[PDB]
Amino acid sequence: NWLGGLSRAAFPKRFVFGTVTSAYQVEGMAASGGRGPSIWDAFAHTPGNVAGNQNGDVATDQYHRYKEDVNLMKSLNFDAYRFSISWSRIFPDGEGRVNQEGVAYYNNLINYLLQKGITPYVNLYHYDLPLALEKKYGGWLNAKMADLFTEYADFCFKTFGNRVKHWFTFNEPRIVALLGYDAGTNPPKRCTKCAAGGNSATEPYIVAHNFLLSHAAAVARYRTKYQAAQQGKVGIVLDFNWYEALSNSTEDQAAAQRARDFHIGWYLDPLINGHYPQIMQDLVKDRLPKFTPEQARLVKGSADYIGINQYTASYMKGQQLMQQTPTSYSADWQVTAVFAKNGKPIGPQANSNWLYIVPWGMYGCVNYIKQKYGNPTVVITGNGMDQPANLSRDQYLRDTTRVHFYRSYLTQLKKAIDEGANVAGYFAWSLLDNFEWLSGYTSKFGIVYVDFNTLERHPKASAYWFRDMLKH
Ligand SMILES: OC[C@H]1O[C@@H](O[C@H]2[C@H](O)[C@@H](O)[C@H](O[C@H]3[C@H](O)[C@@H](O)[C@H](O[C@H]4[C@H](O)[C@@H](O)[C@H](O)O[C@@H]4CO)O[C@@H]3CO)O[C@@H]2CO)[C@H](O)[C@@H](O)[C@@H]1O
Ligand SMILES: OC[C@H]1O[C@@H](O[C@H]2[C@H](O)[C@@H](O)[C@H](O[C@H]3[C@H](O)[C@@H](O)[C@H](O[C@H]4[C@H](O)[C@@H](O)[C@H](O)O[C@@H]4CO)O[C@@H]3CO)O[C@@H]2CO)[C@H](O)[C@@H](O)[C@@H]1O
Ligand SMILES: [Zn+2]
């Protein structure tokens, strides 16, 4: 059957199914309703930065159309909606004055979701640092971010936490560190060679450390001030793509494990065990910041659940570990990514070149977290694939590749859960075609088609696949 035996009965009792967006990618009204600019507004308005010089000024205009979009998700039988609050829509300068019109928007959204029986899962941060904070403080390079983020988080807990019971602090701090401070291809565009300055060998580590410390500080504030009354939870969202040893050799097996440690262990070892992975300590040395005992104790156990964004997988080939002049976080791993084994590609690619369709990667990742980290509560916070630009409306709607993607990936997730993985929920990226960062509107991840000329929504075949799979 097109559901392939999947339904709510195939997953644990009370398992949560939702869709996910982020503020800058869907809201629009980027310079309206009192919102201050984010680093992404400045970046996207710079000629050459985004495909077609596009930006999120209008995006999907969810700001005006949110009731349509909530009605749609309810009609598709989802239980939950993961979205983010734009920091600069609440605090246009990142600190100080509150934008009441911004607060009203999120109140209206949260209330409508609850009216329609959809549980809000709310991210505080999704790449969209207030521009004012980047300029005044130097953003995530500055340890003062812990204080600034905590004050913002405190405001959100106070204002929305009587209703919102499932929070996430950050979305994929690894991607911020990698693209913003190693490769320098995302804001603030820092890297060793970059015009804005930087150092690809040091700054990604500083940035990651500050995300961990900021997460821990915000969670300590939630736990000491709000949790008794509100009785909600706070986690973090981490990207994790699967790495499989290219062969059963010692060097290849070591390579795959080293890659896992630099990718996900970078954050999970601090969050679960209170230290960075040993291999990062051994290889990165003085360039890896050291947690004080007090900080490690604040960071350890500071996530109520681990959000995982899971998309893809690759093979890893190793070599002899060697002494080398530091150049970048990326080069520090001393591995080679490989996308074919025994002459056959690991999987076909979706529209994004990095996204190889490999359903067994989902099992790989979930099983690995279960076995390595004491089976913490995991939520799959994003999973999906993209269509290319320039298709007809009907071609977008007939998304048979995406239907196959979800059926296969969800079957692999079911396999891991049936083997005992503590997975509490799953969220499809995305509800809607949206602004896909550097790809702008050239990459379509939605289960619902958005016509970017008229802004009309049209559910794709994959949306009706979910509706059928999720009927109560
Ligand atoms: O309906 C509005 C909209 O829907 C869009 O999507 C369609 C799909 O294109 C179409 O293939 C799909 O058909 C499903 C059907 O809904 C299921 O009920 C059926 O499931 C069977 C299964 O085949 C058996 O093996 C199993 O044992 O029993 C079940 C249930 O009895 O499977 C077929 C797929 O072959 O339905 C979607 C939603 O209607 C259309 O693309 C669009 O044109 C429509 O406007
Ligand atoms: O994208 C959909 C949606 O989900 C989330 O998107 C994240 C993904 O979770 C994350 O895995 C993805 O990471 C990509 C990254 O964008 C690429 O730039 C990077 O490219 C590599 C390249 O493949 C290598 O050949 C080269 O050596 O290095 C570069 C890195 O400089 O590859 C990774 C995957 O391995 O990033 C997505 C966001 O950009 C987000 O939560 C959501 O907002 C997205 O819309
Ligand atoms: Zn509008």
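Residues 33-504, in that order, are what chain A shows, numbered as in Swiss-Prot.
Header entry for method reads X-ray crystallography, 2.0 Å.
Cβ coordinates come from backbone N, Cα and C, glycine included.
Swiss-Prot lists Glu204 with the feature active site, proton donor. For the mutagenesis result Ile207 to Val, the note given in Swiss-Prot is Increases KM for substrate about 5-fold. Increases kcat/Km values 9 to 24-fold depending on the substrate. Recorded in Swiss-Prot as a mutagenesis result, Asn218 to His carries the remark: Decreases KM for substrate about 2-fold. Quoted from Swiss-Prot, the note on the mutagenesis of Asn273 to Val is: Increases KM for substrate about 5-fold. One mutagenesis experiment named in Swiss-Prot is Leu470 to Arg, and its note says No effect on KM.
Locations of recorded Swiss-Prot features on the structure.
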residue : record                    : contacts (Cβ under 8 Å, 6+ apart)
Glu204  : active site, proton donor : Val269, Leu270, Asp271, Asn341
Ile207  : mutagenesis position      : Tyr159, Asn218, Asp271
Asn273  : mutagenesis position      : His295, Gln342, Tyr343, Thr344, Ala345, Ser346, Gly393, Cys397
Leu470  : mutagenesis position      : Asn81, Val82, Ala83, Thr217, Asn218
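Close to ligand 1, meaning a Cβ under 6 Å from one of its atoms, is not one of the recorded positions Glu204, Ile207, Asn273. Proximity of the mutagenesis positions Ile207, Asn218, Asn273, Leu470 to ligand 2, judged by a Cβ distance under 6 angstroms to any of its atoms, singles out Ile207, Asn273 in sequence order. Under DSSP, the residue listed as 'active site, proton donor' is assigned to coil, being neither helix nor strand in the three-state scheme.
Counting every protein chain shown, the number of other Cβ atoms lying within 10 Å of the Cβ of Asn218 (mutagenesis position) is 21.
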